[PDB]
Each structure stands twice: as C-alpha cells, then as structure tokens.
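**Q** Have a look at the structure that comes next, please.
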Number of protein chains: 2
Amino acid sequence: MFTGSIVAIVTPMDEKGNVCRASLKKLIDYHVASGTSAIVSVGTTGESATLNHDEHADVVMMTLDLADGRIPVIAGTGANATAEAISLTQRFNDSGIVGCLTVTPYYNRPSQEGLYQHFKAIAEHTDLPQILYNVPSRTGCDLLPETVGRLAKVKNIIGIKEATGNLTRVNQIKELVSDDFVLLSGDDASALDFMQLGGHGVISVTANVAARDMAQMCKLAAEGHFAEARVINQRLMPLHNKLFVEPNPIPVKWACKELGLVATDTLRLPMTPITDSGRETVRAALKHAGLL
Amino acid sequence: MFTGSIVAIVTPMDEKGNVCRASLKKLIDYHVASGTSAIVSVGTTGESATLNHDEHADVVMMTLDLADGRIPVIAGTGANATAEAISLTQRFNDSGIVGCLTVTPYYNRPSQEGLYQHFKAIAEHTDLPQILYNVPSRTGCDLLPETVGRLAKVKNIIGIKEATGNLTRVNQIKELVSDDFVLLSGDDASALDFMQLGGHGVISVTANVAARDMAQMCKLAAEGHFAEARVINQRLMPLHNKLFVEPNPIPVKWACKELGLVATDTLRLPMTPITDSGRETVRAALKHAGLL
Ligand SMILES: NCCCC[C@H](N)C(=O)O
Ligand SMILES: NCCCC[C@H](N)C(=O)O
Ligand SMILES: NCCCC[C@H](N)C(=O)O
Ligand SMILES: [Cl-]
Ligand SMILES: [Cl-]
Ligand SMILES: [K+]
Ligand SMILES: [K+]
C-alpha cells in the first residue's frame with residue numbers, strides 16, 4: 001500500500017526509446033515474486049520528464065494492467081504547473097491506481113504558500129490518496145515540515161516521500177501530522193536510518209535490482225530488528241551510493257540490463273548511456289550485494 | 001541583438017490568467033521607447049513553466065507582431081526533454097525571432113555529457129542563434145565552463161546567460177571561447193560586476209520597470225565607465241534584490257501594475273499573489289530607484 005519497500009520503477013525501453021512491455025512485465029513479475037510492497041509508476045527513476053503526457057499515461061496503465069491486481073501501483077503525477085498536475089491526476093481517476101506521487105513544482109521555485117495552494121488544488125480534483133514528494137536537489141524548492149503539516153489536514157493528503165537525506169525531517173514532520181500520515185524515505189543511503197527514526201518505508205531506486213533484500217530489510221525495520229536490517233543495509237550500501245555514480249536512472253537501467261531484468265538500458269535525452277567507468281563501478285556494487 | 005540591457009519580459013495576464021494583448025503592447029512600446037536592446041519572450045520571468053506549448057508559441061508570435069520590427073525578440077525555448085526543446089525550436093524557425101534562449105534541463109539532473117548532447121542536438125536542427133542558460137538554483141544542474149567551451153564550437157551556439165551569480169565564471173568561460181561569444185548576466189544584483197569582468201550585457205528582470213536606467217547602465221559599462229554605471233546600479237540595487245523577495249515574477253508583475261505598465265498582476269499557479277509585506281518592500285525599492 002504505502003509502507004515497506006516501494007520500488008521507484010524504471011521505464012524499460014527498446015532501442016528506439018519507447019516502453020518495452022516484455023521488460024516491464026519481467027520487472028513487475030519480479031517485484032511480485034520479491035515481496036515489493038508497491039510500485040511507483042513514472043516517477044523520477046521512470047523518466048517522467050522525457051515522456052509526454054500520453055506516453056506517461058500509457059506506461060502507468062500498462063503497469064497497472066501487467067500488475068493484474070497482484071501489487072499496488074502508485075502513479076507519478078507531479079508537475080510544475082498546477083493545471084498540468086490536475087490533468088495528469090484526472091487521467092488516473094477511477095483507474096485502479098491506489099494513489100499518486102506528486103512532487104513540488106521544479107524550476108519556478110514557488111513559495112510555501114504556493115506549494116500549499118498547488119497541492120490543495122490537486123487533492124481537491126481527485127479522490128485518490130496523495131503522497132507529497134520533496135527533493136530540493138532536483139527542484140530548487142524545499143517543502144518544509146510546517147507546510148507538510150498544513151497540507152496533512154487535507155483529507156486525501158496522506159503521506160510524504162522525503163528525499164532530502166536530512167533525517168531531522170522525520171520527527172519534525174511526525175510531530176505535526178496525525179499518526180496515520182505516512183513517512184517514506186526518498187534517499188536509499190539513509191532509508192534505514194529514516195525508518196529507525198519512525199519512517200514507514202522507502203520509495204527506492206535500489207529496490208529495482210535488489211527487491212528481495214530491500215523488502216526483507218524494511219520488514220525487519222518495521223519489526224524493530226534494526227541490527228539485522230543493518231547487515232542487509234551494509235551489503236546494499238555500495239548500491240545505495242553507486243546507483244548515483246552517474247545521473248539516475250542511468251546506473252540502475254544498466255544494472256537491470258546486466259541482471260537480465262530488461263532487454264536494453266536505453267534512455268531518453270538528456271540522459272545518456274553509462275560510461276565504461278560507471279559500468280565497472282556499478283558491477284562492483286552488484287557483486288558486493290551478491291547479485292552478480 | 002545579444003548585448004546590453006535585454007529584458008526578461010513578463011507575460012501580462014488578465015484575471016483569468018490569459019495573455020493580455022493590450023498590456024503586452026504597452027510593455028513592448030515602453031521597451032522600444034526606453035532603449036532596451038532586445039526582449040526575451042516566454043523566459044523564466046515570462047512564466048514559461050505554466051504556459052502550454054501552444055500558449056507559449058502564441059505569446060512569442062504576439063510579441064513579434066506587436067514589436068513590429070522595432071526591437072529584436074529572443075524566444076525562450078528551453079525544455080528538460082530534448083525532444084520538447086527541438087519541437088519548440090521548430091515552431092519558431094523562420095518566425096522573425098533573432099535567437100533562442102535555452103536553459104539546462106531541470107529536475108532530471110543530466111551529466112555534462114548529457115548537456116552537451118542536449119544542446120548540440122537542439123542547435124543542429126535550426127539556423128537560429130542559441131544562447132545557453134545556466135541557473136543551478138532553479139534546475140539542480142550546473143553547466144560548467146569546460147562544457148560551455150565544448151558547446152561554443154558549435155556554429156550557432158553563440159552565448160550564455162550565466163545566472164549563478166558566481167563571478168569567477170565570466171573569465172573561466174571567456175578563456176575557453178572565442179571573442180565573439182556573448183556572456184550575459186542572469187543575476188541582476190551582480191550584473192554590473194559581471195560586465196566589469198568582461199560580460200557583454202544582462203538578461204534582466206529589473207529592466208521590466210527600469211528600462212532606461214538599465215539601458216544607460218549597460219552602455220556606460222560597455223564603454224568602461226564603471227564608476228558612472230555604478231551610481232545607477234546603486235539606485236537600482238534595492239530593486240535588483242527585492243524583485244526576488246517573493247518568487248519571480250510575483251514582485252515584478254506587481255511593480256508593473258503599480259507603474260501602470262500592465263492592467264493586472266495576475267499569475268498562474270503555483271505562483272500566488274504578492275503578500276502585503278511584499279508590496280511594501282517592492283514599493284520602497286521602486287521609490288529608491290526613482291520610479292514612483
Ligand atoms: N510526463 C509529463 C510531461 C512532462 C513535461 C515536462 N518535460 C516536465 O518535466 O514538466
Ligand atoms: N512552456 C512549455 C510547456 C512547459 C511544460 C512544463 N510545465 C515544463 O516546465 O517543462
Ligand atoms: N522532435 C523529436 C526529435 C527527436 C529527439 C529525441 N529525443 C531523440 O533521442 O532522437
Ligand atoms: Cl519516484
Ligand atoms: Cl529569461
Ligand atoms: K490527511
Ligand atoms: K559558436
């Protein structure tokens with residue numbers, strides 16, 4: 001649903017740069033097999049920026065079809081224009097999607113008031129649960145805990161993906177929102193720490209290629225078995241880091257291909273192919289995790 | 001024209017958020033009469049993010065039509081997807097614009113090699129001059145001088161809007177490009193310093209409301225009369241700063257309204273109306289500049 005290991009799934013593409021169904025089907029089966037709790041479709045790692053609105057909707061609907069009720073699917077619906085965010089969201093109303101992941105507007109650097117009005121308006125145009133998403137390093141914008149508190153009062157604003165890697169945010173937000181508001185890490189390297197502080201899970205890039213370990217680690221964390229969970233975290237830490245050796249999702253797409261999970265590691269410009277050095281780095285990280 | 005005071009023009013809107021032709025005409029006539037070198041149409045200050053592709057093109061074409069040959073128009077054509085950038089550019093080929101201002105992809109954080117391939121691909125499918133645009137605070141991405149140097153070898157890549165406010169970039173870039181390559185400030189508050197170091201002009205937010213003073217300041221700077229330019233700059237400095245007291249273009253649209261240059265200060269979400277405290281700040285800066 002909205003806890004545990006949630007995969008920020010890649011959009012696998014053929015050499016032409018269009019979604020590859022066979023690869024998408026292989027990935028989804030793998031997540032179902034591995035115990036992944038849910039899939040985020042066409043979020044950041046799914047190359048949301050470079051899919052047009054129709055292409056974006058198609059990938060989400062295809063993911064939902066292929067999941068075939070076996071695993072929940074959350075749609076990426078973020079946009080930096082409120083009217084676009086509303087349109088994208090309306091696309092998935094009454095679709096089978098369990099919720100939306102919606103990022104703070106990027107580039108235009110809205111005020112906290114603007115963030116409030118943006119997300120409130122979006123929530124008002126849907127019955128679907130909304131997970132806010134803060135990632136200042138990508139957006140130029142930082143959704144502060146006070147504003148998260150203000151927004152958590154909206155009935156269908158139910159959680160946040162917190163990707164700052166600033167762990168003080170966990171308890172700053174938790175103090176301002178109801179006990180059923182969900183706190184999800186958006187930073188693999190700090191996600192276990194985030195859970196140890198009271199977070200409920202992670203929207204993970206690492207989970208694309210270590211789905212079983214990620215699921216197990218989040219289960220252990222949820223049970224309060226943090227020392228056990230850390231053994232797994234330490235095995236995965238090189239992946240947590242080196243999957244960003246080059247811009248995400250360049251490394252994780254290559255890793256998927258290397259593991260036979262997808263047919264090609266093709267991306268859309270301005271993402272470009274992994275370097276030879278990046279290949280060796282990511283391979284060593286996979287070896288360390290015992291995946292290769 | 002790619003030197004001197006270039007205005008990063010507002011997209012004046014009515015109360016419903018639709019482009020106001022009468023207000024835009026007034027602004028263009030003001031810039032013609034006040035000595036502005038050129039108009040950037042639908043750039044960052046023009047709310048590029050919240051205009052759809054069709055609306056974007058409409059504003060550029062309206063701006064050309066109204067300019068009626070009296071002032072050069074540069075079109076904002078930036079996108080975080082290389083396909084979108086190319087498509088936008090194709091709409092404006094043979095339109096009458098003199099060039100394009102194209103920002104580094106935002107949100108997806110491409111590598112330097114990605115930036116290279118993005119801008120090379122855009123430049124390839126047009127004869128129009130391209131001005132690169134670097135603004136890490138908005139994009140999450142920093143186009144480094146090394147890569148600017150590489151790109152400058154492409155025939156129609158002819159300049160950069162450098163909005164870091166990091167003044168070391170001026171001569172780091174200058175050393176790597178030909179004498180013909182234009183270096184334009186994208187930070188009003190450091191723009192005169194930027195020109196004193198070798199820069200050729202400024203793509204200015206302040207120029208929306210202080211067009212004549214900006215024009216004179218930049219001419220004095222081009223002539224090496226830095227102490228003289230600095231007197232003007234010091235009267236404008238409150239505005240250079242306070243036009244960002246709330247997210248651009250909120251303050252500057254309000255200021256335009258206050259001077260009678262536009263009918264309404266309306267924006268599109270996620271921009272929201274100026275606060276009262278913001279009104280007071282901006283008003284005081286306008287008075288300091290001798291404009292009210
Ligand atoms: N995936 C939907 C369309 C994205 C449009 C644009 N590239 C943006 O990032 O906002
Ligand atoms: N102005 C063209 C359409 C823009 C699409 C999207 N809002 C972006 O900022 O990239
Ligand atoms: N108008 C579309 C142009 C094609 C660009 C596309 N991004 C590519 O990789 O080829
Ligand atoms: Cl995501
Ligand atoms: Cl601009
Ligand atoms: K709520
Ligand atoms: K050139």
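Cβ coordinates are placed from backbone N, Cα and C, and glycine is handled just like the others.
For the published mutagenesis B:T44 to S, Swiss-Prot gives the following note: 8% of wild-type activity. 4-fold decrease in affinity for pyruvate, but nearly no change in that for (S)-ASA. Among the mutagenesis entries in Swiss-Prot is B:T44 to V, noted as: Reduced kcat by 99.9%. The pyruvate binding site annotation in Swiss-Prot covers B:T45, B:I203 and is backed by experimental evidence. Quoting Swiss-Prot on the mutagenesis of B:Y107 to F: Reduced kcat by 90%. According to Swiss-Prot, the mutagenesis experiment B:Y107 to W carries the annotation: Reduced activity by 95%. Reduced affinity for both substrates. Exists as a mixture of monomer, dimer and tetramer in solution. Has significantly lower thermal stability than the wild-type enzyme. As a published mutagenesis entry, B:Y133 to F appears in Swiss-Prot alongside the note: Reduced kcat by 99.7%. Reduced affinity for both substrates. As annotated by Swiss-Prot, active site, proton donor/acceptor applies to B:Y133. Among the mutagenesis entries in Swiss-Prot is B:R138 to A or H, noted as: Strongly increased KM for L-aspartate 4-semialdehyde. No effect on KM for pyruvate. Reduced activity by 99.7%. Experimental mutagenesis is annotated in Swiss-Prot for B:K161 to A, with the remark: 0.1% of wild-type activity. 3-fold decrease in affinity for pyruvate, and 2-fold decrease in that for (S)-ASA. Annotation of the mutagenesis experiment B:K161 to R in Swiss-Prot: 0.35% of wild-type activity. 3-fold decrease in affinity for pyruvate, but nearly no change in that for (S)-ASA. Among the features that Swiss-Prot reports, active site, schiff-base intermediate with substrate is placed at B:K161. Record note (Swiss-Prot), mutagenesis B:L197 to Y or D: 1.4 to 2.5% of wild-type activity. Decrease in affinity for pyruvate, but nearly no change in that for (S)-ASA. Exists as a dimer in solution. The unchanged residue is displayed.
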**Q** Hey, what's the Cβ neighbour count for B:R138 (mutagenesis position) at 10 Å?
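**A** Result for B:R138 (mutagenesis position): 23 other Cβ atoms within 10 Å.
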**Q** If you measure Cβ to Cβ, which of the mutagenesis positions B:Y107, B:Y133, B:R138, B:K161 are under 8 Å from chain A?
**A** B:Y107, B:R138
**Q** Run through the Cβ atoms and count how many others sit within 10 Å of the one on B:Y107 (mutagenesis position).
**A** 24
**Q** When you put B:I203 (pyruvate binding site) at the centre and draw a 10 Å sphere around its Cα, which of the mutagenesis positions B:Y107, B:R138, B:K161, B:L197 have their Cα inside it?
**A** B:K161
**Q** B:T44 (mutagenesis position) to B:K161 (mutagenesis position): how many Å between their Cα atoms?
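**A** Cα-Cα distance, B:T44 (mutagenesis position) to B:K161 (mutagenesis position): 12 Å.
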**Q** According to DSSP, folded down to helix, strand and coil, what is B:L197 (mutagenesis position)?
**A** coil
**Q** Relative to the Cβ of B:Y133 (mutagenesis position), which residues of the same chain, six or more apart in sequence, are found under 8 Å away?
**A** B:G78, B:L101, B:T102, B:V103, B:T104, B:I160, B:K161, B:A163, B:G186
**Q** Taking Cα atoms as reference points, rank the mutagenesis positions B:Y107, B:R138, B:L197 by distance from B:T45 (pyruvate binding site) and give the first.
**A** B:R138
**Q** According to DSSP, which of helix, strand or coil covers B:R138 (mutagenesis position)?
**A** helix
**Q** Measuring Cα to Cα, how far is B:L197 (mutagenesis position) from B:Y107 (mutagenesis position) in Å?
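**A** If we compare the Cα positions of B:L197 (mutagenesis position) and B:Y107 (mutagenesis position), the gap is 31 Å.
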**Q** Counting Cβ atoms within 10 Å of each candidate's own Cβ, which of the recorded positions B:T44, B:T45 comes out highest?
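**A** The most densely surrounded of these recorded positions is B:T44.
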**Q** According to DSSP, folded down to helix, strand and coil, what is B:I203 (pyruvate binding site)?
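**A** The residue in question, B:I203 (pyruvate binding site), is strand (DSSP, three-state).
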**Q** Can you list which of the mutagenesis positions B:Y107, B:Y133, B:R138, B:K161, B:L197 have their Cβ under 6 Å from some atom of ligand 5?
**A** none
**Q** If one measures from the C-alpha of B:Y107 (mutagenesis position) to the C-alpha of B:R138 (mutagenesis position), what distance in angstrom results, rounded to a whole number?
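**A** Counting only the Cα atoms, the answer is 9 Å.
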